[PDB]
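Heads up, the thing below is written out as structure tokens.
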There are 2 protein chains.
Amino acid sequence: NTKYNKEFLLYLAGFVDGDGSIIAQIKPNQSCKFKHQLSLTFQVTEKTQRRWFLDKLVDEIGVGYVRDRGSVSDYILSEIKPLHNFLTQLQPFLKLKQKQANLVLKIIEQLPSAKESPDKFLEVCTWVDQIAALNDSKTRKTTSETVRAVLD
Amino acid sequence: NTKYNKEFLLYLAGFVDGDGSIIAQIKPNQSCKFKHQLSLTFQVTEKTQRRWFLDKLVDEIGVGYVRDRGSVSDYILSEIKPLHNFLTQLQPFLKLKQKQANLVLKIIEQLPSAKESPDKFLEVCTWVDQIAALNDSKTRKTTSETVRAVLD
DNA sequence: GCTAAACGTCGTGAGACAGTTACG
DNA sequence: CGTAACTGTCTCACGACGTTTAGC
Ligand SMILES: [Mg+2]
Ligand SMILES: [Mg+2]
Ligand SMILES: [Mg+2]
């Protein structure tokens, strides 16, 4: 559980507000109690020629990984605990995505309790709804609404 | 000459490296001594539904303006003096566009010189090529080469 | 049964200049 | 005349996703 340099966060908050994305997704999964797993993601996207910058982030944030997908690459961070540690420290420097960041933290803290009450699950699935709402969401298919089909 | 807040500069540098663009252009123009105007531009593009972030920048940088081009907007800054002043302070924090930033300071500084000889001008046009080669240039027409076709 | 590294992609939201003009 | 503003717009470079495989 590491604490990052302040100037590092200021710069990164800016980069994230630029080419980054704080994502929340309701992933349909047929093994989970409620037929869906919650998934959280901090990601930065850059043309593959600039893959080194992303590779560097791995080192600096000290967790996460970089993958390839064509002419573009991504730094990806989904591990729930390191993700909370990171966002908690980045969150106060963000400007275009401060809200989704705090919605993500909020979702993580309310994770265990989301496992019990099927209604507390919905509520948390609401959190993710708000996030896609704030982003420039377009190709979204699985919403908290579809989780309504958790009625049987 | 306005002094900028270092935290503002760190965050902005990150944002610039993301949605920003540092550009130098060789604009053909039949009223200049060498039939080409040297143009410099610092810009940040953002979806129009987010132009408040660009308006904010107009207020914080103190110079520059915002233009609308449909679904997206741009903060633009081309005035030589404020530009050179702004880049000098921002440059030390850029990670991805530092070189083009520095090439711009270098060009702006050689303006008068290049304004007194077809050779300096030529060399300076060569500076513009490097910037272009550093960016993800895809629709560039005029180059130092096209300018050399002035030799006659 | 839930986290999570992989893997695949719709529709832009950007980056990046082209071209022409009004004026200081 | 010379430097910036006004105006255009191509070609993506990312954003905000969906689905499969790994594995304890
Ligand atoms: Mg952006
Ligand atoms: Mg971007
Ligand atoms: Mg970018």
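Quick note: numbers on chain B are straight from Swiss-Prot, i.e. 2-153, in order.
Recorded method for this deposit: X-ray crystallography, 2.5 Å.
Using the three backbone atoms N, Cα and C, a Cβ is placed for every residue, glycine included.
The Mg(2+) 1 binding site annotation in Swiss-Prot covers B:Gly19, B:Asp20. There are 20 other CB atoms within 10 A of the CB of B:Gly19 (Mg(2+) 1 binding site), with all protein chains counted.
Using a 10 Å Cβ-Cβ cutoff, B:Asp20 (Mg(2+) 1 binding site) registers 23 neighbours. What Swiss-Prot lists as Mg(2+) 2 binding site is B:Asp20.
While the structure shown retains the original residue, Swiss-Prot records the mutagenesis experiment B:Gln26 to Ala or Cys with this note: Alters the specificity of the endonuclease. Taking Cβ-Cβ distances under 8 Å and a sequence gap of 6 or more within the same chain, the neighbours of B:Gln26 (mutagenesis position) are B:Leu39, B:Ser40, B:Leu41, B:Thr42, B:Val129, B:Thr143.
One entry in Swiss-Prot concerns the mutagenesis experiment B:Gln44 to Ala, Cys, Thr, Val or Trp. Its note says: Alters the specificity of the endonuclease. Long-range Cβ proximity for B:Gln44 (mutagenesis position), meaning a same-chain Cβ under 8 A and a gap of 6 or more residues, is found for B:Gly21, B:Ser22, B:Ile24, B:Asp75, B:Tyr76, B:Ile77, B:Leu78.
Listed in Swiss-Prot is the mutagenesis experiment B:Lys98 to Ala, annotated as follows: Strongly reduced affinity for DNA. Increased catalytic activity. All protein chains included, B:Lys98 (mutagenesis position) registers 22 other Cβ atoms within 10 Å of its own Cβ.
Record note (Swiss-Prot) on the mutagenesis of B:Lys98 to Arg: Strongly reduced affinity for DNA. No effect on catalytic activity.
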Distance-selected recorded positions near ligand 1 (C-beta under 6 Å), from B:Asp20, B:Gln26, B:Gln44, B:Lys98: B:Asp20
Where the C-beta lies under 6 angstroms from ligand 3, the matching recorded positions among B:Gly19, B:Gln26, B:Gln44, B:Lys98: B:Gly19
Among B:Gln26, B:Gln44, B:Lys98 (the mutagenesis positions), residues with Cβ under 8 Å to chain A, listed in sequence order: none
Rounded inter-Cα distance in Å - B:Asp20 (Mg(2+) 1 binding site), B:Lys98 (mutagenesis position): 11
Three-state secondary structure, B:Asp20 (Mg(2+) 1 binding site) (per DSSP): helix
